[PDB]
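Participant: Can you read through this structure? Questions will come right after.
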Amino acid sequence: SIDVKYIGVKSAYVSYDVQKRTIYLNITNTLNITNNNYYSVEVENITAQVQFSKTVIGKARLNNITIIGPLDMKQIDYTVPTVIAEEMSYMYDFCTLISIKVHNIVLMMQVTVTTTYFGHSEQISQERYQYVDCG
Amino acid sequence: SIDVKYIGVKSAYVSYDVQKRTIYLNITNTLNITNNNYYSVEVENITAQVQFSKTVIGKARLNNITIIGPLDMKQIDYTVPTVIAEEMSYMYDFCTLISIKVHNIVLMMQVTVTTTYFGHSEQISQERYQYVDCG
Amino acid sequence: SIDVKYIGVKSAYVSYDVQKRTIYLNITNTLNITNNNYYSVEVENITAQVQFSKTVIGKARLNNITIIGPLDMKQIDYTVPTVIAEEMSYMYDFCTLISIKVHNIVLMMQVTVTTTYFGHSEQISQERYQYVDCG
(Lines of atoms letter the chains of each structure in order from A and count residues from 1; the text may use other names and numbers.)
(Lines give C-alpha, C1' and ligand atoms only; values in the text may rest on other atoms or scores of the structure.)
Protein backbone atom coordinates (compact mmCIF):
# COMPACT_ATOMS: atom_id res chain seq x y z
CA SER A 1 0.00 0.00 0.00
CA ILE A 2 3.00 2.27 -0.46
CA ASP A 3 4.99 1.13 -3.52
CA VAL A 4 2.80 -1.22 -5.54
CA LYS A 5 4.23 -0.95 -9.05
CA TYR A 6 3.77 -2.92 -12.26
CA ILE A 7 6.84 -2.09 -14.34
CA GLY A 8 7.07 -3.24 -17.93
CA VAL A 9 10.82 -3.32 -18.47
CA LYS A 10 13.14 -1.94 -15.81
CA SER A 11 13.42 -0.01 -12.56
CA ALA A 12 16.34 1.92 -11.13
CA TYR A 13 17.31 4.96 -9.11
CA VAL A 14 20.12 6.30 -11.29
CA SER A 15 20.04 4.97 -14.84
CA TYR A 16 22.22 5.38 -17.92
CA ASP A 17 21.22 4.03 -21.34
CA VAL A 18 23.77 4.62 -24.12
CA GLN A 19 22.80 2.63 -27.20
CA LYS A 20 22.61 2.31 -30.96
CA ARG A 21 25.58 4.04 -32.58
CA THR A 22 26.56 6.76 -30.11
CA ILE A 23 29.89 8.38 -29.33
CA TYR A 24 30.37 9.17 -25.66
CA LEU A 25 33.72 10.86 -24.94
CA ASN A 26 35.34 12.31 -21.79
CA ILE A 27 32.21 12.80 -19.73
CA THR A 28 32.42 13.59 -16.01
CA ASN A 29 29.57 12.33 -13.86
CA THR A 30 29.68 13.35 -10.21
CA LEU A 31 26.74 12.30 -8.05
CA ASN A 32 26.28 13.08 -4.35
CA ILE A 33 23.12 11.25 -3.32
CA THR A 34 21.45 11.15 0.10
CA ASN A 35 18.37 8.94 -0.11
CA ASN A 36 17.12 7.67 3.25
CA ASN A 37 13.67 6.15 3.82
CA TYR A 38 11.94 6.01 7.20
CA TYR A 39 8.80 3.90 7.36
CA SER A 40 6.50 3.66 10.38
CA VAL A 41 3.50 1.69 9.16
CA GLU A 42 0.60 -0.10 10.86
CA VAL A 43 1.49 1.14 14.35
CA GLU A 44 -1.75 0.21 16.10
CA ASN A 45 -3.03 0.56 19.66
CA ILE A 46 -6.22 -1.48 19.95
CA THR A 47 -8.42 -1.95 23.02
CA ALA A 48 -11.58 -3.96 22.37
CA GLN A 49 -14.34 -5.57 24.41
CA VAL A 50 -16.52 -7.98 22.42
CA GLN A 51 -19.36 -9.70 24.27
CA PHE A 52 -22.51 -11.45 23.14
CA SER A 53 -24.21 -11.23 26.54
CA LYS A 54 -22.64 -9.24 29.36
CA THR A 55 -24.00 -9.14 32.93
CA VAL A 56 -27.33 -10.95 32.89
CA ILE A 57 -28.92 -10.78 36.35
CA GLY A 58 -31.98 -12.20 37.98
CA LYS A 59 -34.37 -14.60 36.27
CA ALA A 60 -33.94 -13.27 32.74
CA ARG A 61 -33.96 -15.59 29.76
CA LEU A 62 -32.07 -15.09 26.50
CA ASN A 63 -32.43 -17.02 23.27
CA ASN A 64 -31.07 -16.92 19.71
CA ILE A 65 -28.80 -13.97 20.42
CA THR A 66 -26.70 -14.29 17.25
CA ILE A 67 -27.69 -16.45 14.28
CA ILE A 68 -25.70 -16.45 11.05
CA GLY A 69 -28.37 -18.60 9.49
CA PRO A 70 -28.50 -21.08 6.63
CA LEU A 71 -25.54 -20.19 4.44
CA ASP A 72 -24.72 -21.34 0.92
CA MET A 73 -21.76 -20.63 -1.34
CA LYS A 74 -20.95 -21.92 -4.82
CA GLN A 75 -17.90 -20.00 -5.92
CA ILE A 76 -16.66 -21.36 -9.26
CA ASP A 77 -18.97 -23.81 -11.02
CA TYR A 78 -19.41 -23.14 -14.72
CA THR A 79 -20.61 -25.54 -17.40
CA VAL A 80 -19.02 -25.83 -20.84
CA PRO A 81 -21.02 -28.49 -22.73
CA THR A 82 -20.12 -29.43 -26.29
CA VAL A 83 -21.94 -31.68 -28.77
CA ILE A 84 -20.16 -32.05 -32.11
CA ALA A 85 -21.23 -34.66 -34.64
CA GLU A 86 -18.12 -34.40 -36.84
CA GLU A 87 -14.92 -32.43 -36.28
CA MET A 88 -11.63 -31.86 -38.09
CA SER A 89 -8.69 -29.73 -36.96
CA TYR A 90 -5.50 -28.63 -38.69
CA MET A 91 -2.91 -26.61 -36.78
CA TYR A 92 0.52 -25.60 -38.08
CA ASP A 93 2.22 -23.65 -35.30
CA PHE A 94 5.66 -22.08 -35.61
CA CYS A 95 7.39 -20.07 -32.86
CA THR A 96 4.03 -19.49 -31.17
CA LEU A 97 2.51 -19.58 -27.69
CA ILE A 98 -0.81 -21.42 -27.99
CA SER A 99 -3.42 -22.36 -25.39
CA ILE A 100 -6.50 -24.34 -26.39
CA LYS A 101 -9.29 -25.01 -23.89
CA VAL A 102 -7.11 -24.52 -20.80
CA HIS A 103 -8.55 -23.77 -17.34
CA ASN A 104 -6.33 -21.57 -15.16
CA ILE A 105 -7.91 -21.09 -11.73
CA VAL A 106 -6.53 -19.34 -8.65
CA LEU A 107 -8.52 -19.11 -5.42
CA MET A 108 -7.34 -17.59 -2.14
CA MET A 109 -9.39 -17.57 1.07
CA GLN A 110 -7.71 -15.64 3.84
CA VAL A 111 -10.16 -15.34 6.76
CA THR A 112 -13.28 -17.39 6.05
CA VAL A 113 -16.02 -18.27 8.59
CA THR A 114 -14.74 -17.05 11.93
CA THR A 115 -15.35 -14.76 14.87
CA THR A 116 -13.23 -12.04 16.45
CA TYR A 117 -10.10 -11.67 14.33
CA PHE A 118 -7.40 -9.27 15.58
CA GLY A 119 -4.32 -8.02 13.82
CA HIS A 120 -3.32 -8.12 10.18
CA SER A 121 -4.10 -10.18 7.11
CA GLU A 122 -2.75 -9.98 3.58
CA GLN A 123 -3.03 -11.64 0.18
CA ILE A 124 -0.68 -11.24 -2.79
CA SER A 125 -0.97 -12.94 -6.16
CA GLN A 126 1.43 -12.65 -9.10
CA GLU A 127 0.52 -14.32 -12.39
CA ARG A 128 2.72 -16.56 -14.55
CA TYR A 129 5.61 -15.31 -16.69
CA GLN A 130 5.54 -16.87 -20.15
CA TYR A 131 7.73 -16.20 -23.12
CA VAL A 132 8.76 -17.38 -26.61
CA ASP A 133 11.88 -16.23 -28.44
CA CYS A 134 13.02 -17.11 -31.96
CA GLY A 135 16.11 -15.92 -33.81
CA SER B 1 2.45 -3.91 1.42
CA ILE B 2 5.46 -1.66 0.92
CA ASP B 3 7.41 -2.83 -2.15
CA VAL B 4 5.19 -5.18 -4.14
CA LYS B 5 6.59 -4.94 -7.66
CA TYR B 6 6.10 -6.93 -10.85
CA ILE B 7 9.15 -6.12 -12.97
CA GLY B 8 9.34 -7.30 -16.55
CA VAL B 9 13.09 -7.39 -17.12
CA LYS B 10 15.44 -6.01 -14.50
CA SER B 11 15.75 -4.06 -11.27
CA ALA B 12 18.70 -2.13 -9.88
CA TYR B 13 19.70 0.91 -7.88
CA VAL B 14 22.49 2.23 -10.10
CA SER B 15 22.38 0.88 -13.63
CA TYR B 16 24.52 1.26 -16.74
CA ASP B 17 23.49 -0.11 -20.15
CA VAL B 18 26.01 0.46 -22.94
CA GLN B 19 25.00 -1.55 -26.01
CA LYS B 20 24.78 -1.89 -29.76
CA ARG B 21 27.74 -0.19 -31.42
CA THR B 22 28.76 2.55 -28.98
CA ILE B 23 32.09 4.16 -28.25
CA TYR B 24 32.61 4.97 -24.58
CA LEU B 25 35.98 6.65 -23.91
CA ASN B 26 37.64 8.12 -20.78
CA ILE B 27 34.53 8.63 -18.69
CA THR B 28 34.77 9.45 -14.98
CA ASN B 29 31.93 8.21 -12.80
CA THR B 30 32.09 9.25 -9.15
CA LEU B 31 29.16 8.23 -6.96
CA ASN B 32 28.74 9.03 -3.26
CA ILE B 33 25.59 7.22 -2.19
CA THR B 34 23.94 7.16 1.25
CA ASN B 35 20.85 4.95 1.08
CA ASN B 36 19.63 3.71 4.46
CA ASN B 37 16.18 2.21 5.07
CA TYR B 38 14.48 2.10 8.47
CA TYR B 39 11.34 -0.01 8.68
CA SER B 40 9.07 -0.21 11.72
CA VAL B 41 6.05 -2.18 10.54
CA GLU B 42 3.16 -3.95 12.27
CA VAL B 43 4.09 -2.69 15.75
CA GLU B 44 0.86 -3.60 17.54
CA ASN B 45 -0.39 -3.21 21.11
CA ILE B 46 -3.59 -5.25 21.44
CA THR B 47 -5.76 -5.68 24.54
CA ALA B 48 -8.93 -7.69 23.93
CA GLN B 49 -11.68 -9.27 26.00
CA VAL B 50 -13.88 -11.68 24.05
CA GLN B 51 -16.71 -13.38 25.94
CA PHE B 52 -19.88 -15.13 24.85
CA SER B 53 -21.55 -14.87 28.26
CA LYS B 54 -19.94 -12.88 31.06
CA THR B 55 -21.27 -12.75 34.64
CA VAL B 56 -24.61 -14.55 34.64
CA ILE B 57 -26.16 -14.34 38.11
CA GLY B 58 -29.21 -15.74 39.78
CA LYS B 59 -31.63 -18.15 38.11
CA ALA B 60 -31.23 -16.84 34.57
CA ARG B 61 -31.28 -19.18 31.60
CA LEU B 62 -29.43 -18.70 28.33
CA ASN B 63 -29.83 -20.65 25.11
CA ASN B 64 -28.50 -20.58 21.53
CA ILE B 65 -26.21 -17.64 22.21
CA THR B 66 -24.14 -17.98 19.01
CA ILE B 67 -25.17 -20.16 16.07
CA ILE B 68 -23.21 -20.19 12.82
CA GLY B 69 -25.90 -22.34 11.30
CA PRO B 70 -26.07 -24.83 8.46
CA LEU B 71 -23.13 -23.97 6.24
CA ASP B 72 -22.34 -25.14 2.72
CA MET B 73 -19.41 -24.46 0.42
CA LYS B 74 -18.63 -25.78 -3.06
CA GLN B 75 -15.58 -23.87 -4.20
CA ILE B 76 -14.38 -25.26 -7.55
CA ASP B 77 -16.72 -27.72 -9.26
CA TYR B 78 -17.19 -27.07 -12.97
CA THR B 79 -18.43 -29.48 -15.61
CA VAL B 80 -16.86 -29.80 -19.07
CA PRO B 81 -18.89 -32.46 -20.92
CA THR B 82 -18.03 -33.43 -24.48
CA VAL B 83 -19.88 -35.68 -26.93
CA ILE B 84 -18.14 -36.08 -30.29
CA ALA B 85 -19.24 -38.71 -32.80
CA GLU B 86 -16.16 -38.48 -35.02
CA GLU B 87 -12.94 -36.51 -34.50
CA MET B 88 -9.67 -35.96 -36.35
CA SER B 89 -6.71 -33.85 -35.26
CA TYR B 90 -3.53 -32.76 -37.03
CA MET B 91 -0.92 -30.74 -35.15
CA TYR B 92 2.50 -29.76 -36.50
CA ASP B 93 4.25 -27.80 -33.74
CA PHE B 94 7.69 -26.24 -34.09
CA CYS B 95 9.45 -24.22 -31.38
CA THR B 96 6.11 -23.62 -29.66
CA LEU B 97 4.62 -23.68 -26.17
CA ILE B 98 1.29 -25.51 -26.42
CA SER B 99 -1.29 -26.42 -23.79
CA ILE B 100 -4.40 -28.39 -24.74
CA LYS B 101 -7.17 -29.04 -22.21
CA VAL B 102 -4.96 -28.53 -19.15
CA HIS B 103 -6.36 -27.76 -15.69
CA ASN B 104 -4.11 -25.55 -13.54
CA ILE B 105 -5.65 -25.04 -10.10
CA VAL B 106 -4.24 -23.28 -7.04
CA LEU B 107 -6.20 -23.03 -3.80
CA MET B 108 -4.98 -21.49 -0.53
CA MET B 109 -6.99 -21.44 2.70
CA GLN B 110 -5.29 -19.50 5.44
CA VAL B 111 -7.70 -19.17 8.38
CA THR B 112 -10.84 -21.21 7.71
CA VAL B 113 -13.56 -22.07 10.28
CA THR B 114 -12.25 -20.83 13.60
CA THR B 115 -12.81 -18.51 16.53
CA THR B 116 -10.66 -15.80 18.07
CA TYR B 117 -7.56 -15.45 15.92
CA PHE B 118 -4.84 -13.05 17.13
CA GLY B 119 -1.77 -11.83 15.33
CA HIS B 120 -0.80 -11.96 11.69
CA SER B 121 -1.62 -14.04 8.63
CA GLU B 122 -0.30 -13.86 5.10
CA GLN B 123 -0.62 -15.54 1.71
CA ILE B 124 1.70 -15.16 -1.28
CA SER B 125 1.38 -16.89 -4.65
CA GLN B 126 3.75 -16.63 -7.61
CA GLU B 127 2.80 -18.32 -10.88
CA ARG B 128 4.97 -20.57 -13.05
CA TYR B 129 7.85 -19.35 -15.22
CA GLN B 130 7.73 -20.93 -18.68
CA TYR B 131 9.90 -20.29 -21.67
CA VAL B 132 10.89 -21.50 -25.15
CA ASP B 133 14.00 -20.37 -27.02
CA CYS B 134 15.10 -21.27 -30.55
CA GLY B 135 18.17 -20.11 -32.44
CA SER C 1 4.93 -7.83 2.84
CA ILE C 2 7.94 -5.59 2.30
CA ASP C 3 9.86 -6.79 -0.78
CA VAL C 4 7.62 -9.14 -2.74
CA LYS C 5 8.98 -8.93 -6.27
CA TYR C 6 8.45 -10.93 -9.45
CA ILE C 7 11.49 -10.15 -11.60
CA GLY C 8 11.64 -11.35 -15.18
CA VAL C 9 15.38 -11.47 -15.78
CA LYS C 10 17.76 -10.08 -13.19
CA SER C 11 18.11 -8.11 -9.97
CA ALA C 12 21.08 -6.18 -8.62
CA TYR C 13 22.11 -3.13 -6.65
CA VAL C 14 24.89 -1.84 -8.90
CA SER C 15 24.74 -3.21 -12.43
CA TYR C 16 26.85 -2.86 -15.56
CA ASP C 17 25.78 -4.24 -18.95
CA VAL C 18 28.28 -3.70 -21.77
CA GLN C 19 27.24 -5.73 -24.81
CA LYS C 20 26.98 -6.09 -28.56
CA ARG C 21 29.93 -4.41 -30.26
CA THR C 22 30.98 -1.67 -27.85
CA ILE C 23 34.33 -0.06 -27.15
CA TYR C 24 34.89 0.77 -23.49
CA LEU C 25 38.27 2.44 -22.86
CA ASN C 26 39.96 3.92 -19.76
CA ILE C 27 36.87 4.46 -17.65
CA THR C 28 37.16 5.30 -13.94
CA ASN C 29 34.33 4.08 -11.73
CA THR C 30 34.52 5.15 -8.09
CA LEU C 31 31.61 4.15 -5.86
CA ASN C 32 31.23 4.98 -2.16
CA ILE C 33 28.08 3.19 -1.05
CA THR C 34 26.47 3.15 2.40
CA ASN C 35 23.36 0.96 2.27
CA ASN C 36 22.17 -0.26 5.67
CA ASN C 37 18.72 -1.74 6.32
CA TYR C 38 17.05 -1.83 9.74
CA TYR C 39 13.90 -3.91 9.99
CA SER C 40 11.66 -4.09 13.05
CA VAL C 41 8.62 -6.05 11.92
CA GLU C 42 5.74 -7.80 13.68
CA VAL C 43 6.70 -6.52 17.14
CA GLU C 44 3.49 -7.41 18.96
CA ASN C 45 2.28 -7.00 22.55
CA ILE C 46 -0.93 -9.01 22.92
CA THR C 47 -3.07 -9.43 26.04
CA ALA C 48 -6.25 -11.42 25.47
CA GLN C 49 -9.00 -12.98 27.58
CA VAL C 50 -11.22 -15.39 25.67
CA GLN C 51 -14.04 -17.07 27.58
CA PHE C 52 -17.23 -18.81 26.54
CA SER C 53 -18.87 -18.52 29.96
CA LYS C 54 -17.22 -16.52 32.73
CA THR C 55 -18.51 -16.36 36.32
CA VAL C 56 -21.86 -18.15 36.37
CA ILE C 57 -23.38 -17.91 39.85
CA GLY C 58 -26.43 -19.29 41.56
CA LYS C 59 -28.87 -21.70 39.92
CA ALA C 60 -28.49 -20.41 36.37
CA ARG C 61 -28.58 -22.77 33.42
CA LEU C 62 -26.76 -22.32 30.12
CA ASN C 63 -27.20 -24.29 26.92
CA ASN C 64 -25.90 -24.24 23.33
CA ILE C 65 -23.59 -21.31 23.97
CA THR C 66 -21.56 -21.68 20.76
CA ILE C 67 -22.62 -23.87 17.84
CA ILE C 68 -20.69 -23.93 14.57
CA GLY C 69 -23.41 -26.07 13.09
CA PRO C 70 -23.61 -28.59 10.26
CA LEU C 71 -20.68 -27.75 8.01
CA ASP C 72 -19.94 -28.95 4.49
CA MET C 73 -17.02 -28.29 2.16
CA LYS C 74 -16.28 -29.63 -1.32
CA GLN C 75 -13.23 -27.75 -2.49
CA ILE C 76 -12.07 -29.16 -5.84
CA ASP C 77 -14.43 -31.62 -7.52
CA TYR C 78 -14.93 -30.99 -11.23
CA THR C 79 -16.21 -33.41 -13.85
CA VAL C 80 -14.68 -33.76 -17.31
CA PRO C 81 -16.74 -36.42 -19.13
CA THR C 82 -15.91 -37.41 -22.70
CA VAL C 83 -17.79 -39.68 -25.11
CA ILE C 84 -16.09 -40.10 -28.49
CA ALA C 85 -17.22 -42.74 -30.96
CA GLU C 86 -14.15 -42.54 -33.22
CA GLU C 87 -10.93 -40.58 -32.74
CA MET C 88 -7.67 -40.06 -34.62
CA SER C 89 -4.69 -37.95 -33.57
CA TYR C 90 -1.52 -36.89 -35.38
CA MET C 91 1.12 -34.87 -33.54
CA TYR C 92 4.53 -33.91 -34.92
CA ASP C 93 6.30 -31.93 -32.20
CA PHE C 94 9.75 -30.39 -32.59
CA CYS C 95 11.54 -28.37 -29.90
CA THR C 96 8.23 -27.74 -28.15
CA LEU C 97 6.76 -27.77 -24.65
CA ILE C 98 3.42 -29.59 -24.86
CA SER C 99 0.86 -30.47 -22.20
CA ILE C 100 -2.26 -32.44 -23.11
CA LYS C 101 -5.01 -33.06 -20.55
CA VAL C 102 -2.77 -32.54 -17.51
CA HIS C 103 -4.13 -31.74 -14.04
CA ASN C 104 -1.86 -29.53 -11.93
CA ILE C 105 -3.36 -29.00 -8.48
CA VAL C 106 -1.91 -27.22 -5.44
CA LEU C 107 -3.84 -26.94 -2.18
CA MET C 108 -2.59 -25.39 1.06
CA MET C 109 -4.57 -25.31 4.31
CA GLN C 110 -2.83 -23.36 7.02
CA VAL C 111 -5.22 -23.00 9.98
CA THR C 112 -8.37 -25.03 9.35
CA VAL C 113 -11.07 -25.86 11.95
CA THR C 114 -9.72 -24.61 15.26
CA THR C 115 -10.25 -22.27 18.18
CA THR C 116 -8.08 -19.56 19.68
CA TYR C 117 -4.99 -19.23 17.50
CA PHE C 118 -2.25 -16.84 18.67
CA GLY C 119 0.81 -15.65 16.84
CA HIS C 120 1.74 -15.80 13.19
CA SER C 121 0.89 -17.89 10.15
CA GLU C 122 2.17 -17.74 6.60
CA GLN C 123 1.81 -19.44 3.22
CA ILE C 124 4.11 -19.09 0.21
CA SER C 125 3.75 -20.84 -3.14
CA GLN C 126 6.09 -20.60 -6.12
CA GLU C 127 5.11 -22.31 -9.38
CA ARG C 128 7.25 -24.59 -11.55
CA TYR C 129 10.11 -23.39 -13.76
CA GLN C 130 9.96 -24.99 -17.20
CA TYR C 131 12.10 -24.38 -20.22
CA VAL C 132 13.05 -25.61 -23.71
CA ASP C 133 16.15 -24.51 -25.61
CA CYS C 134 17.21 -25.44 -29.14
CA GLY C 135 20.27 -24.30 -31.07
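The numbers used for chain A are those of Swiss-Prot, and the residues that appear cover 120-254, in sequence.
Per the header: electron microscopy, 3.0 Å.
Including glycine, each Cβ sits where the backbone N, Cα and C put it.
Experimental mutagenesis at this site is recorded by Swiss-Prot as A:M210 to A, annotated: Decreased number of infected cells by SARS-CoV-2. No effect on infection with HCoV-229E. The mutagenesis experiment A:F213 to A is recorded by Swiss-Prot, whose note states: Decreased number of infected cells by SARS-CoV-2. No effect on infection with HCoV-229E.
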Participant: Hey, does DSSP put A:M210 (mutagenesis position) in a helix, a strand, or just coil?
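Facilitator: The three-state answer is strand.
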Participant: Including all protein chains shown, what's the count of other C-beta atoms within 10 A of the C-beta of A:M210 (mutagenesis position)?
Facilitator: 16
Participant: Give the sequence-ordered list of residues that share a chain with A:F213 (mutagenesis position), lie 6 or more positions from it, and have CB atoms under 8 Å from its CB.
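Facilitator: In sequence order, no residue meets the Cβ cut-off.
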